[PDB]
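Each remark here refers to the structure printed beneath this line.
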Amino acid sequence: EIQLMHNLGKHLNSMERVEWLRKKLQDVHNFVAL
């Protein structure tokens, strides 16, 4: 479980992660990797 993985896509399927990954980069991107 991660602080960004818990919200947005809690449960997923390979072709949902692929588009989720685009939003996931907009959610945390660099964030000082904190």
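For chain A, we keep the numbers from Swiss-Prot: what you see runs 35-68, in order.
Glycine is no exception: its Cβ is also placed from the backbone N, Cα and C atoms.
Here's what Swiss-Prot has on this protein:
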- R51 to A: Reduced affinity for PTH1R (MUTAGEN)
- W54 to A: Strongly reduced affinity for PTH1R (MUTAGEN)
- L55 to A: Strongly reduced affinity for PTH1R (MUTAGEN)
- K58 to A: Reduced affinity for PTH1R (MUTAGEN)
- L59 to A: Strongly reduced affinity for PTH1R (MUTAGEN)
Measuring Cα to Cα, how many Å separate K58 (mutagenesis position) from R51 (mutagenesis position)?
9
Take the Cβ of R51 (mutagenesis position) and count every other Cβ within 10 Å, whichever protein chain it belongs to.
11
Under 8 Å Cβ to Cβ from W54 (mutagenesis position), same chain, six or more residues apart: give me those in sequence order, or none if nothing qualifies.
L42, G43, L46
To see if you understand the setup: which same-chain residues, six or more apart in sequence, place their Cβ under 8 Å from that of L55 (mutagenesis position)?
none
Which whole-number value in Å describes the distance between the Cα atoms of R51 (mutagenesis position) and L59 (mutagenesis position)?
12
For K58 (mutagenesis position), list the number of other Cβ atoms lying within 10 Å of its Cβ atom.
16
At a 10 Å cut-off from the C-beta of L59 (mutagenesis position), count the other C-beta atoms across all protein chains.
10
